[PDB]
Amino acid sequence: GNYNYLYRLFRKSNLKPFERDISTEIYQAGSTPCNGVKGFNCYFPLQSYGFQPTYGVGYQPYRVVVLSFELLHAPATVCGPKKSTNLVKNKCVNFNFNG
Amino acid sequence: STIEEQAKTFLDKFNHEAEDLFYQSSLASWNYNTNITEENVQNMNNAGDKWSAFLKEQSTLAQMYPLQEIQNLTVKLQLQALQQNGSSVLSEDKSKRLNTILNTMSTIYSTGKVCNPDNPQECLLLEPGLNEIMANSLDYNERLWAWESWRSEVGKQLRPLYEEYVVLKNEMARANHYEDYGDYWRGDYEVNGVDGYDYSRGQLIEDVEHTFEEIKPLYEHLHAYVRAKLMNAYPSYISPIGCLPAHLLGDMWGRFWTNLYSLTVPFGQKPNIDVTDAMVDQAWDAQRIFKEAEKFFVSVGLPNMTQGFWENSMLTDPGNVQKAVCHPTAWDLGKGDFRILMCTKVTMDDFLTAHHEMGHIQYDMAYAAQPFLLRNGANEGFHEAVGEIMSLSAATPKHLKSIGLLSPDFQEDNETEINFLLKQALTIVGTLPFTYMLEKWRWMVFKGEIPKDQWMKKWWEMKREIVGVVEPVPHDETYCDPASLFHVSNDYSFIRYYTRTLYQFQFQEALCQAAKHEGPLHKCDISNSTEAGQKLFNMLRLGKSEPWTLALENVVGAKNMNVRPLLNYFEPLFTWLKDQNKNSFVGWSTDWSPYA
Ligand SMILES: *[C@@H]1O[C@H](CO)[C@@H](O)[C@H](O)[C@H]1NC(C)=O
Ligand SMILES: *[C@@H]1O[C@H](CO)[C@@H](O)[C@H](O)[C@H]1NC(C)=O
Ligand SMILES: *[C@@H]1O[C@H](CO)[C@@H](O)[C@H](O)[C@H]1NC(C)=O
Ligand SMILES: *[C@@H]1O[C@H](CO)[C@@H](O)[C@H](O)[C@H]1NC(C)=O
Ligand SMILES: *[C@@H]1O[C@H](CO)[C@@H](O)[C@H](O)[C@H]1NC(C)=O
Ligand SMILES: *[C@@H]1O[C@H](CO)[C@@H](O)[C@H](O)[C@H]1NC(C)=O
């Protein structure tokens, strides 16, 4: 059982977009203060996924990479590669050199 | 903030940690069952102790949320399920005594070895030595010796243990605000809070009597026919007017009558529907058996098995070097892990058992979307009934012809249907009066209607009245004749088989009406019908989230268990038995006319 991967199970409010919460403060579900001890109505936010190889396909671990593309007023520098058609000389051709 | 949201978050944390711990415990039990080794026994015991301690801590923490401030039905159902004390309401000395009594009954039943006096050099255990003798012998005094010696040893060991057991279980049940332990068992069918669909603990006994009163003529005709055939087999022991002798029913206790099919066959000259030789000729592996079962379940529209099912299940006996439990069991280990542990042979019985256990797996897969504490059947009858309907559908000759296991020129006349229906009645109908009599006797024992000095005088009186089975010789109060059976000696409810038997034919009529079958009910096959599978899966997906009355409304359109589908299933056999019992006398006399 791999207990190294965790997830935040509770919080008072929903996250904003592209927000990271790494706080390890005890969730208060009740009126009583938690006072740092996981007693009655007070639970720990991060819970592990006990990833085992014999799990179902809906419970197996999936690595997710999300790529976010934004355009800002700064000059765009992450450009996709362009190709290079084999240069032909001594013929009337349409040339496109660096724009 | 509110109590309901606090309970919902507590249930969510509960669910989350429970699923993982149940997975660890179930995986340890699996590793014990596929590999009987002492470290696996130790790991199983450690995981079970951790699971029980975690259930104790969550029961201790769940009670602090009062029930009447929660309005959501599913949350209230999970809180009602969690807040049960169990044995925790009882004192630690009496709880330890009850656990010790249960463990020593388990050891006495499991390691009970009985053989003939004056020949003690080797003896035969509870099952393999004596099961074959009870199922295959035709000798009166050998079966009488085995029956009386095993009930002598087991009853004289278990009678003070059972006398302590009833008092401790009644104390635990009345400490849990129940009338008796029978009311605790009947509380599984209790539905409270749903408008119209409420079911009471006291309504269960009335419904069982009302269904059994319609069971009784068919069972009387079957008992008369079996009595006449056993009179043909044994000329002088059986009386025309009296009950059947107890040791002649084909099994150790009278649980099933399916070992009397050879003696009581109507048309021996006609062939059987045995397809074993056809699989031997076509070399059908157990993997092919499970693939054909998967083809059956995809034909009705249910989802097919996962890759982890095929990777992680043990569908063949491992060998001599590695020991495993031979009993077929479907395991829902948790987290989408579904396995079948069966030592599958090439037989019809193992093929039907494979369909039954894959029906168990389909039922477990259907409520995988539910929360963990709602991942069960709506009652104890549905879980077995959804396997028994697959056992019904797979056993049909139309299914065997469709998958190629039966010859296309096999003649389906009325005689083969009559003897098949008689075999199904000896398996299915014959267990019903024994089940009802045993559960009613246990209910009267827990309720205190029967004093301890009068347990057996009433019991045989019940067996003559209900089962129509007479004792060979009278038994005094030093015997404990009920507790020789597995379920009663190891604290198991027994009405699940009665409810399973009625729900089986109710589901069969509902799916055959869905599949638009136009013939007899026993000639019906639910393959190739997507709408029947959808009607099944609508109830299957609910799990324990909905009441069993509402689930039965979803399947059959009735709010209560019904007996008419069973009588409709055996109606050709019922007319045939009424024709065959013209000269003979239907019914029995409670007097000592056969033997005492
Ligand atoms: C069963 O247990 C033995 C004992 O260690 C082990 O050697 C063997 O590999 C196990 N078999 C399986 C299939 O796990
Ligand atoms: C009850 O709770 C479940 C899960 O907590 C939720 O999906 C469902 O909508 C609730 N029902 C009502 C009537 O609030
Ligand atoms: C469980 O037992 C305690 C006493 O230890 C009792 O207060 C509580 O009401 C019981 N739970 C239920 C559901 O009756
Ligand atoms: C189950 O069915 C799906 C859809 O047809 C298929 O892709 C998958 O391979 C099947 N699983 C197995 C184990 O055959
Ligand atoms: C089977 O049918 C034939 C003719 O249809 C009839 O003579 C015979 O009695 C029937 N047998 C049974 C057992 O119903
Ligand atoms: C049910 O479907 C299977 C697979 O398509 C097929 O082989 C079988 O013949 C069908 N049954 C009937 C009665 O047509």
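In order, the residues displayed for chain A correspond to 447-545 in Swiss-Prot numbering, which applies throughout.
Each residue, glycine too, has its Cβ placed from N, Cα and C.
Here the residue is the original one, but Swiss-Prot notes a natural variant at this spot, A:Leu452 to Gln: In strain: Omicron/BA.2.12.1. In three-state terms derived from DSSP, A:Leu452 (variant position) belongs to an extended strand segment.
Neighbour density for A:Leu452 (variant position): within 10 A of its CB lie 11 other CB atoms from the protein chains shown. Listed in Swiss-Prot is the natural variant A:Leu452 to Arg, annotated as follows: In strain: Delta/B.1.617.2, Epsilon/B.1.427/B.1.429, Kappa/B.1.617.1, Lambda/C.37, 19B/501Y, Omicron/BA.4, Omicron/BA.5, Omicron/BQ.1.1; Contributes to cellular immunity evasion and increases infectivity.
Its Cβ taken as reference, A:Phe456 (variant position) is surrounded by 16 other Cβ atoms within 10 Å in the chains shown. Among the natural variants in Swiss-Prot is A:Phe456 to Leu, noted as: In strain: Omicron/EG.5.1.
Among the mutagenesis experiments that Swiss-Prot reports, A:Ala475 to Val is described with the note: Increased resistance to neutralizing antibodies. Reduced to three states, the DSSP call for A:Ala475 (mutagenesis position) is coil.
Secondary structure from DSSP puts A:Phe486 (variant position) in coil. Among the natural variants in Swiss-Prot is A:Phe486 to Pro, noted as: In strain: Omicron/XBB.1.5, Omicron/EG.5.1.
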Between the recorded positions A:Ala475, A:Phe486, where is the Cβ count within 10 Å the lowest?
A:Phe486
At the level of the C-alpha atoms, what whole-angstrom distance separates A:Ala475 (mutagenesis position) and A:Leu452 (variant position)?
20
